[PDB]
Amino acid sequence: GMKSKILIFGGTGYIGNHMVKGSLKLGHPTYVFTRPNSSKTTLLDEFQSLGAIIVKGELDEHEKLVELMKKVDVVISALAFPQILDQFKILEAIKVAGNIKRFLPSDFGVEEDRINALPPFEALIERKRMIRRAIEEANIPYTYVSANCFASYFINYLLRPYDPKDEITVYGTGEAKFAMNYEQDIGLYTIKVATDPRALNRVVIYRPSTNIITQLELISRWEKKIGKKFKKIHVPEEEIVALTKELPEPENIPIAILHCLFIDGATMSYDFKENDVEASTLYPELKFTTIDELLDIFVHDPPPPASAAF
Ligand SMILES: NC(=O)c1ccc[n+]([C@@H]2O[C@H](COP(=O)([O-])OP(=O)(O)OC[C@H]3O[C@@H](n4cnc5c(N)ncnc54)[C@H](OP(=O)(O)O)[C@@H]3O)[C@@H](O)[C@H]2O)c1
């Protein structure tokens, strides 16, 4: 019907698949752009059975992108770090088509316009800033989503629930606060804000009050959930900083990110600005899965661990 048509790049991705599923769940005609050689064949079949329109192609096919843009209203990019500046190909097609009502670049993490990080990670978020600056310069309608930490991703990374070990690694003192959200909710909320007038040309942050915690508190709550105590092993901050300077790339990127998220506490080190929009306050019919509900999920049916591409 009146539902905006949504085109998602990187839809077969770790977070992208949740945006595809949320888009379809909300009744939006959904287009998924994917490479001809992608191994996500079974996932594509699932998308297809859910109503998605699969489009195979490369980002280098400018004409194809333009003709595709002319058929949709909203464009969301969930591309990975190595493809951040490749989004300029998406933006060029958007500019040529001229009918796009909203573009969401691949941010979905920290709010890069108000935080800085160590060189390895700073270089990456600067690329995301470059995309943002280009969007504004071209007057393209946008929404910048700061989804903070992907919950399943980091519960797996921090607690290694699938590991029967008696020790757990803590980064820094472990007292830095961070916010983490369930991937499925990040996906649904993202589709929602992409058509919400309240999010037009604004920064949207996912910071539900029920999802703020520290490494130490997360460990304590997990210990209570499973009835086991862990020996906490700390990795000194000065130690983490040194590694980012000596280790080769991309090996030093994960370390820099851990410092930003769990030592500097970048997702919780600022207060909201006047024009910021905190997503959990937008829809009374929805709510973000809480940390306690997440831990229960890991007790009953834990999702597999993942590792971002660098
Ligand atoms: N906040 C957090 O905790 C957190 C954690 C992880 C990631 N992130 C962010 O989430 C966003 C997406 O990350 P992700 O881990 O979901 O991405 P991903 O799964 O690694 O990749 C997304 C998609 O990119 C496409 N792709 C891969 N290589 C490509 C290439 N050479 N050329 C063109 N397309 C290519 C693939 O789709 P096809 O195979 O269909 O072509 C892939 O499924 C990024 O902005 C990332 O920084 C945030």
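Chain A is numbered as in Swiss-Prot; the shown residues are, in order, 5-314.
Header says: X-ray crystallography, 1.6 Å.
Backbone N, Cα and C atoms are what each Cβ position is placed from, and that goes for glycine too.
Residues near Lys132 (mutagenesis position) in space but far in sequence (CB under 8 A, at least 6 apart, same chain), listed by position: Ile88, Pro109, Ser110, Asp111, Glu116. Per Swiss-Prot, the feature active site, proton donor/acceptor maps to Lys132; the stated evidence is experimental evidence.
All chains included, 24 other C-beta atoms sit within 10 angstroms of the C-beta of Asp111 (NADP(+) binding site). DSSP classifies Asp111 (NADP(+) binding site) as coil under the three-state reduction. Per Swiss-Prot, NADP(+) binding site is recorded for 16-19, 38-44, 85-87, 110-112, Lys132, 152-154.
Annotation for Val114 (substrate binding site): spatial neighbours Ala121, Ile129, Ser150, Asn152, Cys264, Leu265, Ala270, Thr271, criterion Cβ-Cβ under 8 Å with sequence separation of six or more. Feature annotation from Swiss-Prot assigns substrate binding site to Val114, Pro258; the stated evidence is a large-scale study or a structure entry.
The Cβ of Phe85 (mutagenesis position) has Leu128, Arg131, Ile257, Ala312, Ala313, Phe314 as same-chain neighbours under 8 Å, each 6 or more residues away in sequence. Annotation of the mutagenesis experiment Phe85 to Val in Swiss-Prot: Confers some isoeugenol synthase activity; when associated with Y-88.
The mutagenesis experiment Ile88 to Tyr is recorded by Swiss-Prot, whose note states: Confers some isoeugenol synthase activity; when associated with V-85. Within 10 Å of the C-beta atom of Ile88 (mutagenesis position) sit 21 other C-beta atoms, taking all shown protein chains into account.
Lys132 (mutagenesis position) falls within a helix when secondary structure is assigned with DSSP. Under the heading of mutagenesis, Swiss-Prot lists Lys132 to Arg and annotates it as follows: Reduced activity.
Experimental mutagenesis is annotated in Swiss-Prot for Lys132 to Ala or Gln, with the remark: Loss of activity.
In Swiss-Prot, a published mutagenesis experiment is listed as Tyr157 to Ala or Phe, annotated Reduced activity. Under DSSP, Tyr157 (mutagenesis position) is assigned to a helix (H, G or I) in the three-state scheme. Cβ environment of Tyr157 (mutagenesis position): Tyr18, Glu187, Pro309, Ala310, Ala312 lie under 8 Å away, each six or more residues apart in the same chain.
Looking at Swiss-Prot, you'll find the mutagenesis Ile261 to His noted as follows: Loss of activity. DSSP classifies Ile261 (mutagenesis position) as helix under the three-state reduction.
There are 16 other CB atoms within 10 A of the CB of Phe314 (mutagenesis position), with all protein chains counted. Swiss-Prot lists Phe314 to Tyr among its mutagenesis entries, and the accompanying note reads: Normal activity.
Quoted from Swiss-Prot for the published mutagenesis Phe314 to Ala: Reduced activity.
Taking Cβ-Cβ distances under 8 Å and a sequence separation of 6 or more, the neighbours of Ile261 (mutagenesis position) in its chain are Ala121, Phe125. Checking the recorded positions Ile19, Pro40, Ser43, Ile88, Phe314 against ligand 1, the ones with a C-beta less than 6 Å from an atom of that molecule are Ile19.
Note on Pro258 (substrate binding site): other Cβ atoms within 10 Å of its Cβ, all shown chains, come to 18.
Within the same chain, residues at least 6 positions away in sequence whose Cβ sits under 8 Å from that of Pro86 (NADP(+) binding site) are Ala313, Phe314.
Within its own chain, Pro40 (NADP(+) binding site) has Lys60, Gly61, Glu62 as residues 6 or more apart in sequence whose C-beta sits under 8 angstroms from its own.
According to DSSP, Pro40 (NADP(+) binding site) sits in a coil region rather than a helix or strand.
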